[PDB]
Each structure stands twice: as structure tokens, then as C-alpha cells.
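Here's the structure we're looking at; comments come further down.
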Amino acid sequence: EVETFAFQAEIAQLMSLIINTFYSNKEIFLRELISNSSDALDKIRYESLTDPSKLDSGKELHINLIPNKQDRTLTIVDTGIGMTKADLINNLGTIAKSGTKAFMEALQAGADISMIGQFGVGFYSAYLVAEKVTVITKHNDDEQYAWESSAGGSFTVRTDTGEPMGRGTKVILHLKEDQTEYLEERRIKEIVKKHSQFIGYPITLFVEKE
Ligand SMILES: CN(C(=O)c1cccs1)[C@@H]1C[C@@H]2C=C[C@H]1C2
């Protein structure tokens, strides 16, 4: 059972601006997604101080970067707090409406796409490099869900039947054909060192077996 939803109009306009604007500095997408993972890890770390049982679904707090040249995917996995169904369908998009409006005003005033994280809508920079994004997520208070979108104004949410995650979020970037540099180990290392060197959780870059 797959449910299909329209993006709010502002968010659809934002993703079309991200997909259609000429902007060469695409690598900032990785900083934004790692920043999101770090925030999610911060959240479960704080909550577990007053309720240790929140870590029953996994005590390790980390971020894994998993390129896959065969599937042409880059996966960012964290063991943070995860996202509920209502987060996916309504809450986070509602919050993103004001930040989207502010970011688009700033872009008219001379800002540039690299500043997107200062508005809280950095996730959508994934569409700088990805033609489709799948998000698998598990919150302690809800079931495991798959969110997916190829832009175009709509997204889907379904219950996930894949491997159980425990707790956290997995962002699967289905990369555009000309963005496969972000599958290369030395390129990912360079980007993490440049933009994410002080993230307070272990970031493990998986290497490919082939
Ligand atoms: C995956 N995703 C996130 O990881 C975060 C965005 C902002 C803070 S976390 C989002 C959930 C909903 C589905 C995709 C977007 C909107």
C-alpha cells in the first residue's frame, strides 16, 4: 500500500529551483545531509539522558557513508532519533514552509544555494545530485517507513518491508548520470574533510568490494 502526496507548493517550487538552476558547487549536498544526521543524533542522545530505554533500539550513535557504483547510489545512514509517519507526511514539511519562503527571498537578494542550511531546508539540496531520493526511517514510537520522491510535485510514503533498521534514518541518493564523482572514495573523503570535519559523531566511509 503506497500513499501519494503533493508537496506543499512552496517546497515544490524550491525543488524545481534546485533542479533547474545552473549551480556548479553541488558538493554541499553532503554537508547538509550529514548536518541533518548530526541533529538527529543530538536529539536521541539528549532524550536518552532522561529515559535510557530510548537506546534499547541501538546504543551506537554514528553516521555511515555507503557508495554503490553498481546501483549508482550514495547512502547516508545515521542511528539518530528517526522520523515518524506524521513527520514524513506533514510535520517537517510544514516547518520547512517558512524556511523555504525565506531562502527564496534571500536568493533574490543575492544569496546562493550553498546557504540553504541556514534556512533549515538543507535536505532538498539532495536534488542537486540525485534524480530520486528514498528515505527509510524508524522512530522508537512508530513503524519503519519508506519516503520517496523524484520531484515533479509529489512524494510517496509506504510501510517498509526491507531489513529492519532498529532506529534512525537512511537517505538513499539515486544519483544523476553525470554526478557519479560522489561515489568515489577520494572525492567523498575530500568533501567530508572540507565541510564536515568537526561533526561530533563517527563518520565511516564504506569502501566498495569490487
Ligand atoms: C528526509 N527528511 C529529513 O531527513 C529531514 C528534513 C528536515 C529535518 S530532518 C525530510 C523528511 C520529510 C521527507 C523528506 C524530508 C521531508
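Chain A is numbered as in Swiss-Prot, which gives 16-225 for the residues shown.
If you check the header, you will see the structure was determined by X-ray crystallography, 1.9 Å.
Each Cβ is built from the backbone N, Cα and C atoms, and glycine gets one as well.
DSSP classifies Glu47 (mutagenesis position) as helix under the three-state reduction. Under the heading of mutagenesis, Swiss-Prot lists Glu47 to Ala and annotates it as follows: Strong ATP-binding. Strong interaction with HSF1, HIF1A, ERBB2, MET, KEAP1 and RHOBTB2. No effect on interaction with TSC1.
Non-local neighbourhood of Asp93 (mutagenesis position): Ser52, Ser53, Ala55, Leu56, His77, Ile78, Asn79, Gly183, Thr184, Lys185, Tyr216, each in the same chain, at least six residues away, with C-beta under 8 Å from its C-beta. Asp93 (mutagenesis position) carries a strand DSSP state (E or B). Quoted from Swiss-Prot for the published mutagenesis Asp93 to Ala: Impaired ATP-binding. Strong interaction with HIF1A, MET, KEAP1 and RHOBTB2. Loss of interaction with HSF1 and ERBB2. Los of interaction with TSC1.
Listed in sequence order, the residues of the same chain lying 6 or more apart from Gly97 (mutagenesis position) and placing their CB within less than 8 Å of its CB are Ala55, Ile59, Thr152, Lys153, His154, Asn155, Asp157, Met180, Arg182, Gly183, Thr184. For the mutagenesis experiment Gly97 to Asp, the note given by Swiss-Prot reads: Abolishes ATPase activity.
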Looking only at Cβ atoms, how many others are within 10 Å of the one on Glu47 (mutagenesis position)? 21
